[PDB]
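Chemist: This is the structure, below, for whatever I ask next.
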Amino acid sequence: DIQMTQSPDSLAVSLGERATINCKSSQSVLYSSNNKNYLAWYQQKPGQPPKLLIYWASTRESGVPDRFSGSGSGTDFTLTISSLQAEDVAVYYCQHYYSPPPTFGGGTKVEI
Amino acid sequence: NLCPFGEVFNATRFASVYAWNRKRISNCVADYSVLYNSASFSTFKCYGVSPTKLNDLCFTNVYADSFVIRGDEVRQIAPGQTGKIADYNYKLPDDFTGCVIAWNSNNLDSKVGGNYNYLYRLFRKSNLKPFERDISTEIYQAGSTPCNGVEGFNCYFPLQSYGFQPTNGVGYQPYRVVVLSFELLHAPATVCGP
Amino acid sequence: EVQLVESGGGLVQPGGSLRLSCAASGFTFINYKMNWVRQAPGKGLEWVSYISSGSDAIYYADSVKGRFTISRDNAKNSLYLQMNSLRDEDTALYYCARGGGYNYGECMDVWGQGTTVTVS
Ligand SMILES: *[C@@H]1O[C@H](CO)[C@@H](O)[C@H](O)[C@H]1NC(C)=O
C-alpha cells in the first residue's frame, strides 16, 4: 500500500549543467535500530536493462563514477548529478523495499 | 613415536571455515623435515622464532588446523590483515608464533558440475576476538518484518557457499590451509623435534 | 562473465499457460535471491515476484496472487516462472533480476536481457 509520488515527470534541465529528482514515500523508510534508509535509485537507458545507481539511499554503487549522489532525510530523497554529461540521459527509478511488497514509483525521463 | 601429521595432511574430509576442526598434537615427535622437503606447498609462511631450523625446539603443545579457502583470500590468513575470512571467520593473534602452510587441492576438491558443499560466514555484527570457533546457523534479520522461522524479506542466511569450479585459475580455486600454531605453556615440553 | 539470460514467452491465447526460464551461472544461485519485474511498454515498471535460496518465501504482488508461481532448480541452476490465466494487462517485457546479499540490500544489481510476452 506504499503509493509513491515523484515530481519531475520527464525532466528536461536547461539542456545541460545539473539535474534534480525528488522522491517521497508515505510511510517512513528508516528503521528504529538501524539509522539507515531502505530505498534505492536505479538507472535505465532505453532498451538495455536498468542498472544500479544508489543502494541504501546514500551510497554510490561501485562501478559508476562519483558524479551521482543521492541524499535526503528519512522520508524525503533527492538526487545530485552536478554535471549533465552527454552519456547519462536515461530514466531514473525509485525502489521502496521497507515492506515485503516493494513497489517502483515511476519513470522520470532525464533527457537533453 | 611419530605425530599424526599424515592424518591432518592426507585426509579427505576436512571442513568449511564456518566450523573448523582443531587438533592437539602432543606427547609425540614430529618429523618437520618432510614439511619443507616436499616441494608441494604453495605457501609456507612461518612467523615463529625460526622459519627454518626447527630442530632443538621442544614445546608442550602443538595446535593443528585445517581450512578450505578460495585462492586469492589465502593471504588473508596472516595476522594484521582485514577482510571477510580474516575478520568474520578466523583471526590470528598479534603475537602469533606458528606457521601457515597453504597448498592447492584443485584436483581433489572440485567437481565438473560444481561442488556447493563449502561454506563461509558473511557477517557477525561483532568483530571476532582472537581465533575462536563460531558455529551458529542463525537467521539474522534486517528489520522491516519479523523472520518467522523462514528466510523471508530482509532475512539473510549467514552462510555463503563458495563458487568452486574446475575452470577458474589461481584466483577462484580451492586451497587447503593449515595454521600450524605453536603454544609454549607453563607445563613441561612434550613435542620435541627430530 | 556472470550474466543472466532468459527464454520463452511470445504469443499466446487469452488465458494460456506459459513457462519463462531464467538461467545463469558463475555466482552460485544457491546463495542468492532472484525476482521477476514487469516492464509494460510505455506504462511504467513494477514488481510481481519473489523467491529465496530454498524457495522458503514466495511473496507475491497485488495482481499476482492465484495466477503466477515461481520455482527453481539448483541442479540445472535456473528458475522458472509459471504463468496461468493471462490477461492483456499482463503483456510486457519481463525481466529476471538478482538480489544483493548482506552487502547492498534486497536490491537488483544484475539484470538479464529480458523477454517479451503478449496475448493476441
Ligand atoms: C602424504 O601424501 C604424500 C603424497 O605424495 C606423501 O608423499 C606423504 O608421504 C604422505 N604422508 C605425509 C605425512 O605427508
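Residue numbering in chain B adheres to Swiss-Prot, whereby the residues present occupy positions 334-527 in order.
Using the three backbone atoms N, Cα and C, a Cβ is placed for every residue, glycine included.
The domain 'BetaCoV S1-CTD' feature in Swiss-Prot is assigned to B:334-527. Here Swiss-Prot notes a natural variant, B:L368 to I, with the remark: In strain: Omicron/XBB.1.5, Omicron/EG.5.1. The note that Swiss-Prot attaches to the natural variant B:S375 to F is: In strain: Omicron/BA.1, Omicron/BA.2, Omicron/BA.2.12.1, Omicron/BA.2.75, Omicron/BA.4, Omicron/BA.5, Omicron/BQ.1.1, Omicron/XBB.1.5, Omicron/EG.5.1. Natural variation at this site is recorded by Swiss-Prot as B:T376 to A, annotated: In strain: Omicron/BA.2, Omicron/BA.2.12.1, Omicron/BA.4, Omicron/BA.5, Omicron/BQ.1.1, Omicron/XBB.1.5, Omicron/EG.5.1. According to Swiss-Prot, the natural variant B:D405 to N carries the following note: In strain: Omicron/BA.2, Omicron/BA.2.12.1, Omicron/BA.2.75, Omicron/BA.4, Omicron/BA.5, Omicron/BQ.1.1, Omicron/XBB.1.5, Omicron/EG.5.1; complete loss of interaction with host integrins. Listed in Swiss-Prot as a natural variant, B:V445 to P is described as follows: In strain: Omicron/XBB.1.5, Omicron/EG.5.1. Among the sequence features in Swiss-Prot, the natural variant B:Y453 to F is noted as follows: In strain: B.1.1.298. In Swiss-Prot, the entry for natural variant B:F456 to L states: In strain: Omicron/EG.5.1. The structure shown retains the original residue. Among the sequence features in Swiss-Prot, the mutagenesis site B:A475 to V is noted as follows: Increased resistance to neutralizing antibodies. Quoted from Swiss-Prot, the note on natural variant B:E484 to K is: In strain: Beta/B.1.351, Eta/B.1.525, Theta/P.3, Iota/B.1.526, B.1.1.318, Gamma/P.1, Zeta/P.2 and Mu/B.1.621; May enhance affinity to human ACE2 receptor. Here Swiss-Prot describes B:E484 to D as a published mutagenesis experiment; the accompanying note says: Increased replication in human TMEM106B overexpressing cells. Listed in Swiss-Prot is the mutagenesis experiment B:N501 to Y, annotated as follows: Increased binding affinity to human ACE2.
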Chemist: In three-state terms from DSSP, label B:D405 (variant position) for me.
Modeler: helix
Chemist: For B:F456 (variant position), identify the closest of the recorded positions B:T376, B:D405, B:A475, B:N501, judging by Cα separation.
Modeler: B:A475
Chemist: Near B:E484 (variant position), which residues of its chain come within a Cβ-Cβ distance under 8 Å, counting only those 6 or more away in sequence?
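Modeler: Sequence-distant Cβ neighbours: B:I472, B:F490.
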Chemist: Tell me, how many other CB atoms lie within 10 A of the CB of B:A475 (mutagenesis position), whichever protein chain they belong to?
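Modeler: Neighbour count, Cβ to Cβ under the 10 Å cut-off: 17.
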Chemist: Can you tell which of the recorded positions B:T376, B:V445, B:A475, B:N501 lies nearest to B:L368 (variant position) in space, using Cα positions?
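Modeler: The smallest Cα gap between B:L368 (variant position) and any of the recorded positions is with B:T376.
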Chemist: What is the one among the variant positions B:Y453, B:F456 whose Cβ has the most other Cβ atoms less than or equal to 10 Å away?
Modeler: B:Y453
Chemist: If you measure Cβ to Cβ, which of the recorded positions B:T376, B:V445, B:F456, B:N501 are under 8 Å from chain C?
Modeler: B:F456
Chemist: Sequence gap of 6 or more, C-beta under 8 Å: which same-chain residues meet both conditions with respect to B:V445 (variant position)?
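Modeler: The answer is B:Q498, B:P499.
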Chemist: What does the structure give for the C-alpha distance between B:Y453 (variant position) and B:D405 (variant position)? Integer Å is fine.
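Modeler: Each residue's Cα considered, B:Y453 (variant position) and B:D405 (variant position) end up 15 Å apart.
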Chemist: Between the Cα atoms of B:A475 (mutagenesis position) and B:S375 (variant position), find the distance and write it as a whole number of Å.
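Modeler: Pair distance, Cα basis, whole Å: 40 Å.
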